[PDB]
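Since the structure comes first, as C-alpha cells, the remarks are kept for the end.
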Amino acid sequence: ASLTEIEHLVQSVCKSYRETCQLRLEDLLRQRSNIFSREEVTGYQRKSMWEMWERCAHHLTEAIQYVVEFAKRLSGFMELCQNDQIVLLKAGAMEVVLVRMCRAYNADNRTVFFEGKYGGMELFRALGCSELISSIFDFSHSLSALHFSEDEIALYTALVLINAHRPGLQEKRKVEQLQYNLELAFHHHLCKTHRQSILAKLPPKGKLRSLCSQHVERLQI
Ligand SMILES: COc1nc2ccc([C@](O)(c3ccnc(C(F)(F)F)c3)c3cnc(C)n3C)cc2c(Cl)c1CN1CCC(C(F)(F)F)CC1
C-alpha cells in the first residue's frame, strides 16, 4: 500500500460520499433559520405512533439506500464476496446513518432538520421513545461539537461499514486488508488537515452500536 495510493483512496472516498450524501449540507446550514412554529410542532405530536413510525421508517429506508450506494461506490468493497457485502451493510448501514445525521443537527438551538424545517426533540413525542431520541440528540450534539467536516464524515462512515470484526464474514482477511487502508487514509488525511485532535474526541463506537442494538426493538422492516 503505497502513499499516493492512500491519497487516491482518500479522494476516492470523499467523492463517493459527496455523490451519495443525500442532502447538500449548504442546504442544511442555510435552512437552520427555517424553524417549526409551536403550532407546526403540535401537528407532529398529535400524529399517532403508527403515523410517526411509518414516516421515520420511510426516512431510514431512503437514507439506508444512499448508504448502500456509498458502499457500492467504495473501491474494494465491490471486490468482496456477496456474503460479506450483505453482512457489512446489514450490520453497519444504520450506524452510518446515525453518523450522517449529525449534519442535520444544529447545536445552537438543539434542533434537527426534519421534513423542510428544524425542530427540537419534542417533534417525535408521538413515537413514545423519549429516551432513545434523547440519546440520538446527544450523539449528534457530540459530533457537532467537533465541527465534523464532509471528508471526515466520509472517511469515518467508511470505517464504520468496513469492520472486520462483524460476525458472519468468510473472507475476513480481505476486509481487514481493506479496513486498514481506510484507517491509513483516515489518519493520513487528518494529518494533512491538522485534525488529529478529533480522534480522542470521537465517541468510542460501542455506543454507536449501543443506540441501535441496545435501544432498538425493531417491529417493522
Ligand atoms: C431525531 O430523530 C430523527 N432525526 C432525523 C433527521 C433527519 C432525517 C432525514 O431522513 C435525513 C436528513 C438528512 N440526512 C439524513 C441522513 F444523512 F442521515 F441520511 C437523513 C430527513 C428528514 N427530513 C428529510 C427531508 N430527510 C431526508 C430523518 C430523521 C429520523 Cl427518521 C429521526 C427518527 N428516527 C431516529 C432514528 C431511528 C432509530 F431507530 F435508529 F432510533 C428511529 C427514529
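We number chain A the way Swiss-Prot does; in order, the residues shown are 265-485.
Quick reminder: no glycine exception, Cβ is built from N, Cα and C everywhere.
Close to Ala327 (mutagenesis position) in the fold, though at least 6 residues off in sequence, lie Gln286, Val361, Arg364, each with a CB less than 8 Å from its CB. A mutagenesis experiment is reported in Swiss-Prot for this position, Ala327 to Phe, and the note states: Completely abolishes transcriptional activity.
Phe378 to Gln appears in Swiss-Prot as a mutagenesis experiment; the accompanying note says: Completely abolishes transcriptional activity. The number of other Cβ atoms within 10 Å of the Cβ belonging to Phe378 (mutagenesis position), over all protein chains shown, comes to 17. DSSP assigns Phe378 (mutagenesis position) to a strand segment in the three-state reduction.
The 10 Å shell around the Cβ of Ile397 (mutagenesis position) contains 19 further Cβ atoms across the protein chains shown. The secondary structure of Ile397 (mutagenesis position), as reduced to three states from DSSP, is helical. What Swiss-Prot notes for the published mutagenesis of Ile397 to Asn is this: Nearly abolishes transcriptional activity.
Rounded to a whole value, the Cα-Cα separation of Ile397 (mutagenesis position) and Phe378 (mutagenesis position) is 13 Å.
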